[PDB]
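**Q** Got a structure here, written out as structure tokens. Questions coming.
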Amino acid sequence: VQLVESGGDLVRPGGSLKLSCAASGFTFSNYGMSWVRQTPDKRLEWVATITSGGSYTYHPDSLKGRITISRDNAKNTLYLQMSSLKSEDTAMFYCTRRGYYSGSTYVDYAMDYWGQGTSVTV
Amino acid sequence: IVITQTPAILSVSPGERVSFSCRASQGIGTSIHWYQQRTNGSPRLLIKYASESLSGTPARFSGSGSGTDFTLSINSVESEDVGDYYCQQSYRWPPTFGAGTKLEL
Amino acid sequence: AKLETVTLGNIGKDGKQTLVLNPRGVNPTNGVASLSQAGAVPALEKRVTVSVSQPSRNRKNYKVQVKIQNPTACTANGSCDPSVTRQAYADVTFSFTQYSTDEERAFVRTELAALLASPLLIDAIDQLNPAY
Amino acid sequence: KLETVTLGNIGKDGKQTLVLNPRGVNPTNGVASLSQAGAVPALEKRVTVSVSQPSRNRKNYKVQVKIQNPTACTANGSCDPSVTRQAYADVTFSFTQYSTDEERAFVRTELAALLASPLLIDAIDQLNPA
Amino acid sequence: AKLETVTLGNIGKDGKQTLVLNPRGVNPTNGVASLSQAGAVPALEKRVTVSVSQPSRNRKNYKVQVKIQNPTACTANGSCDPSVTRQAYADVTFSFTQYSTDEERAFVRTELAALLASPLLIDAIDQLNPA
């Protein structure tokens, strides 16, 4: 099962970029991915989700205008639209699966079948 | 919630078991996970919802805990099962992961 | 009553955007044939209804009606919410008589399309100016 | 769309099978009725499902599905195959208008697979209240 | 009136999810046996009620009823409160008669399950397109 992405240029500060991952094996309309950022020394933090249809897009409260996700159900790919890059939040990206959810809240969540990773660096 | 876990580093022989203590600041209704970051790759699941073991995990891994302090209690350290064991929590709002833990022999 | 996924080409503020619509069933209560946009939420999707009618002994005329309902819903700031905000209705109603030929009917339809493309009407609608 | 629908592996022991050919929508209320072909005008097991749209009064979708299957009776010297006992079963959901698809399906599936669990099965087969 | 923690296997949009339910007591007011999901909040939990009934001289029939109530909450709305937002009801009501045998009753139940698994009904429900 492959979840390969490619958006890994060296981008000037203040700029923008666009990156996408393909998916095989998993029927793409059945699920909803999410991006997860790994800060390049150790730690991790959640970027944003989308639902199965592509309408509800969930963000965190810390960054609001900087990120928008579009979901392309026809080509089994989703696009992460990144804009107004800040300095020092350049780190590797991964895409999750939403494999094993439960609970009442949507973002009660589980993450299997991680991606390979592409660096974004300023 | 500030999720913390207490061992920053660790060393055991390949015969002896070990536990990873984790602690939640606010009570979580048995909704955490465990990931297994290897050296030069990507994480994967070990323990689902703090007790449920998957099929993809080896049977050596086992986790328990209810309410506040959660842990995984790996019973046999097989050689070259090492890396970085992150913790994650799914309650409240922004899910936030752990800091990190080493598991060198 | 044939239906298909209808693409709309070169509709936008610039004329570069495209739209895709999929059919979602004829309602047999009142002849309303609906088309919609491929979304999960049933209340955050652009929809287009069309309903040809029949003459009774009450009104004695054909009455073709097309409704368009575009609902723009704004961002929900707190975390996750989403809520519809404003509506943008649109109505088209032809009142074709019994003995009309198809030439004058297509003349009315082509006239309405070309007048929707006129500079005067996009002055009136897109900028909300009164007539000049 | 409509289709000939065939139930598979369904019965007390699960070895039975069923098949239907839709009898067509009734225009007046929108009820869409499937039927299982049985020659008689009235002994047929029939199943009807019609989904509404939120009206001015209530504002939420209300999918509703009936299933009503009757039964035969014996010869009384006149061969008429009369009907005696009905067995209606209805199912209704009412998700609100903002619900996303994932939420909606989840409830549908759960209802379906809940019935297979023994707790429901004892109650339904055997009328012994849980 | 036996009860136990009931697991639900392969229920989801994909069929990979599992659910666990624990019993929370028979209400003797109206025969309602409830099962619930293991949560702390009494208003943010998926719950399943079931109630076999009895015939009086009013209605003269058995009346089995199953309700399912799923509520999905929404998170912070400018404060950390996890408040409720939407409901999703579900109702199943059998109306079995007195002289029914168990074969036709189990036939109705198996028929309802297999029709819930049909492609036509998930076309009607999961996508809301009228059929």
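For chain C, we keep the numbers from Swiss-Prot: what you see runs 2-133, in order.
Backbone N, Cα and C atoms are what each Cβ position is placed from, and that goes for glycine too.
From Swiss-Prot, here are the annotated features:
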type	residues	note
VARIANT	C:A34 to S	In strain: Qbeta_3_FR
VARIANT	C:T76 to A	In strain: QB_1 and Qbeta_1_FR
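For each feature listed, report its degree of burial, its nearest neighbours and the pertinent distances within the displayed model.
**A** Mapped onto three states, the DSSP output places C:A34 (variant position) in strand.
Cβ contacts within 10 Å of C:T76 (variant position), excluding its own Cβ and spanning all protein chains shown: 14.
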**Q** Distance between C:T76 (variant position) and C:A34 (variant position) at the Cα atoms, whole Å?
**A** 31
**Q** So for C:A34 (variant position), how many other CB atoms are inside 10 Å of its CB?
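**A** Other Cβ atoms found within 10 Å: 17.
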